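Below is a structure I'd like to ask you about.
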Amino acid sequence: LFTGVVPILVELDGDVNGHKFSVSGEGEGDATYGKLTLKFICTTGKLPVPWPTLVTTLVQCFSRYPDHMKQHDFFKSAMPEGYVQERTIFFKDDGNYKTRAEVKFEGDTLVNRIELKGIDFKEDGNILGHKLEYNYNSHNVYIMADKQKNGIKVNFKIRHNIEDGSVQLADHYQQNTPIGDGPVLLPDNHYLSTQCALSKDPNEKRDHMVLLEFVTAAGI
């Protein structure tokens, strides 16, 4: 399923502090390189929150798992039936996002369909006030087997640099559970070294985000 380039489609319906928006993304992924290339468009106009705050929500099955760690790749093992991915994201001293996504193959395309709900954000906070830098730091995504639910428990803290020079933390709590009933690979503890680079197409006038992502599994 992931031997070569795979087309990707991402759909997100969001509601933050009552502000409703929709984001659509398209591109491709190459697990062999652990690379993702995607463009996202806010199809409802201006995005009410900073693009960087939606990166983690907007397909870890594209991570490059070295061959000696392939028995720890839950993400691809759950395919093509896919997995449900849910998170709660708390922005320090501000609101939180609650998301529920379904990641699976629809025809030849890997599709990530998400629903996001944001509550308790400060009107003039770093989020609703768009005070975050348009960039992204590298982070380690810690994965643990969740034997019980035959899935995984994932945790990590995102560091969003603020335009004033400070840092806006976003604690992520995520759970992944297979959509299929068959067995999947339950990994030993490990992490995904994840890198993201954000850019803009100067010719594009719609509110958008061009994203390049590099991810390699490690820890074993």
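By Swiss-Prot numbering, chain A shows 7-64, 68-229, in order.
Header lists the method as X-ray crystallography, 1.9 Å.
The backbone N, Cα and C atoms fix where each Cβ goes, and this holds for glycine too.
As annotated in Swiss-Prot:
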- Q69 to L: In RSGFP4; increases fluorescence and shifts the major exitation peak to 489-490 nm; when associated with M-64 and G-65 (MUTAGEN)
- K79 to R: In Topaz; shifts the major emission and exitation peak up to 20 nm; when associated with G-65; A-72 and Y-203 (MUTAGEN)
- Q80 to R: In Azurite; shifts the excitation and emission spectra to shorter wavelengths and increases quantum yields compared to BFP; when associated with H-66; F-145; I-150 and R-224 (MUTAGEN)
- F99 to S: In alphaGFP/cycle 3 GFP; improves folding at 37 degrees Celsius, reduces aggregation at high concentrations, and increases the diffusibility of the protein inside cells; when associated with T-153 and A-163 (MUTAGEN)
- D103 to E: In mut1.27; shifts fluorescence lifetime from 3.03 to 2.85 ns; when associated with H-145 (MUTAGEN)
- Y145 to C: In mut1.9; shifts fluorescence lifetime from 3.03 to 2.74 ns (MUTAGEN)
- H148 to D: In Cerulean; leads to improved quantum yield, a higher extinction coefficient and is 2.5-fold brighter than ECFP; when associated with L-64; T-65; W-66; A-72; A-145; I-146; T-153 and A-163 (MUTAGEN)
- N149 to K: Increases fluorescence at warmer temperatures such as 37 degrees Celsius. In Esmerald; leads to brighter fluorescence; when associated with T-65; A-72; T-153 and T-167. In VisGreen; leads to brighter fluorescence; when associated with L-64; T-65; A-72 and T-167 (MUTAGEN)
- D155 to V: In EBFP2.0; shifts the excitation and emission spectra to shorter wavelengths and increases quantum yields compared to BFP; when associated with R-30; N-39; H-66; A-72; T-105; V-128; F-145; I-150; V-171; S-198; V-206 and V-224 (MUTAGEN)
- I167 to T: In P11; increases fluorescence at 475 nm excitation and at warmer temperatures such as 37 degrees Celsius. In Esmerald; leads to brighter fluorescence; when associated with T-65; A-72; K-149 and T-153. In VisGreen; leads to brighter fluorescence; when associated with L-64; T-65; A-72 and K-149 (MUTAGEN)
- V193 to A: In mut1.5; shifts fluorescence lifetime from 3.03 to 2.72 ns; when associated with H-145 (MUTAGEN)
- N198 to I: In mut2.1; shifts fluorescence lifetime from 3.03 to 2.50 ns; when associated with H-145 and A-176 (MUTAGEN)
- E222 to G: Suppresses the 399 nm excitation peak, leaving only the longer wavelength peak at 475 nm (MUTAGEN)
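Help me picture these features in the structure, burial and contacts included.
Neighbour density for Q69 (mutagenesis position): within 10 A of its CB lie 24 other CB atoms from the protein chains shown.
For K79 (mutagenesis position), the Cβ neighbour count at a 10 Å cut-off comes to 12, with all displayed protein chains included.
Around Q80 (mutagenesis position), taking its Cβ as the centre, 13 other Cβ atoms fall within 10 Å, counting all chains.
For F99 (mutagenesis position), the same-chain residues lying six or more positions away in sequence with a CB closer than 8 A to its CB are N105, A179, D180.
Counting every protein chain shown, 18 other Cβ atoms lie within 10 Å of the Cβ of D103 (mutagenesis position).
Take the CB of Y145 (mutagenesis position) and look out to 10 A: across all protein chains shown you find 23 other CB atoms.
In the shown protein chains, 18 other C-beta atoms lie within 10 A of the C-beta of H148 (mutagenesis position). According to DSSP, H148 (mutagenesis position) sits within a strand segment.
There are 16 other CB atoms within 10 A of the CB of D155 (mutagenesis position), with all protein chains counted.
DSSP assigns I167 (mutagenesis position) to a strand in the three-state reduction. Using a 10 Å Cβ-Cβ cutoff, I167 (mutagenesis position) registers 22 neighbours.
Reduced to three states, the DSSP call for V193 (mutagenesis position) is coil. Long-range C-beta contacts of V193 (mutagenesis position), restricted to its own chain and to partners at least six residues apart, with a cutoff below 8 Å, comprise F83, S86, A87, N159, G160, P187.
The 10 Å shell around the Cβ of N198 (mutagenesis position) contains 11 further Cβ atoms across the protein chains shown.
Following the DSSP three-state reduction, the secondary structure of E222 (mutagenesis position) is strand. A simple way to gauge crowding: the CB of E222 (mutagenesis position) has 22 other CB atoms within 10 angstroms, across all the protein chains here.
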Measuring CA to CA, name the entry from the mutagenesis positions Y145, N149, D155, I167, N198 that ends up nearest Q80 (mutagenesis position).
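Looking at Cα distances from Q80 (mutagenesis position), the smallest one goes to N198.
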Could you tell me the C-alpha distance between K79 (mutagenesis position) and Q69 (mutagenesis position) in angstrom, no decimals?
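Roughly 14 Å, rounded to the nearest whole number.
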Compare the Cα of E222 (mutagenesis position) against each of the mutagenesis positions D103, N149, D155, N198 and report the nearest.
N149
